[PDB]
Amino acid sequence: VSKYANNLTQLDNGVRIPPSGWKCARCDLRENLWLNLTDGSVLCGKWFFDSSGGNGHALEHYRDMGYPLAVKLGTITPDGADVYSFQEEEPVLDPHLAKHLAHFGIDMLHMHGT
Ligand SMILES: [Zn+2]
């Protein structure tokens, strides 16, 4: 569980999650994405060997905003999703996933949670 999730600061500043449901800033990846919990910056992170992209936008986001938390998009299930912390450096959980995703328009139950 993320310890930063307790003190999760969200920043609605032009946050507009795309009609694609997800896709990162830098590269053109449809998967392996990291949706920032704060301002809603969607980035990604390739799984070792990838031939589509996965550049270092995460560090840039730490340079720009400094918010080291993002949801691993694509792993979103009715139960929950995977989250990565750049601050804790670990794959972390969030006891407010549903709230955060719901505030993002991300409905886990939409496909098969109802
Ligand atoms: Zn990317």
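Using Swiss-Prot numbers, chain A covers 188-301, in order.
Determination method: solution NMR.
Any Cβ shown, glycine's included, is placed from N, Cα and C.
Counting only same-chain residues at least 6 apart in sequence, those with a Cβ under 8 Å from the Cβ of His244 (Zn(2+) binding site) are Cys211, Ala212, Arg213, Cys214, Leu230, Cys231. For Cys211, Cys214, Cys231, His244, the entry in Swiss-Prot reads Zn(2+) binding site.
The annotation that Swiss-Prot gives for the mutagenesis experiment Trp221 to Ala reads: Does not abolish ability to stabilize SIAH2. In the shown protein chains, 24 other C-beta atoms lie within 10 A of the C-beta of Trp221 (mutagenesis position).
The annotation that Swiss-Prot gives for the mutagenesis experiment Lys233 to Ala reads: Does not abolish ability to stabilize SIAH2. Long-range Cβ neighbours of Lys233 (mutagenesis position) (same chain, at least 6 residues apart, Cβ-Cβ under 8 Å): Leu216, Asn219, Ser239, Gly240, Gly241.
Secondary structure from DSSP puts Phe273 (mutagenesis position) in coil. For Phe273 to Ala, Swiss-Prot lists a mutagenesis experiment annotated as follows: Impairs ability to stabilize SIAH2.
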* Structure fact -> Using a 10 Å radius on the Cβ of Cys214 (Zn(2+) binding site), the other Cβ atoms enclosed count 20
* Express the distance between the Cα positions of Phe273 (mutagenesis position) and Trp221 (mutagenesis position) as a whole number of Å. => 11
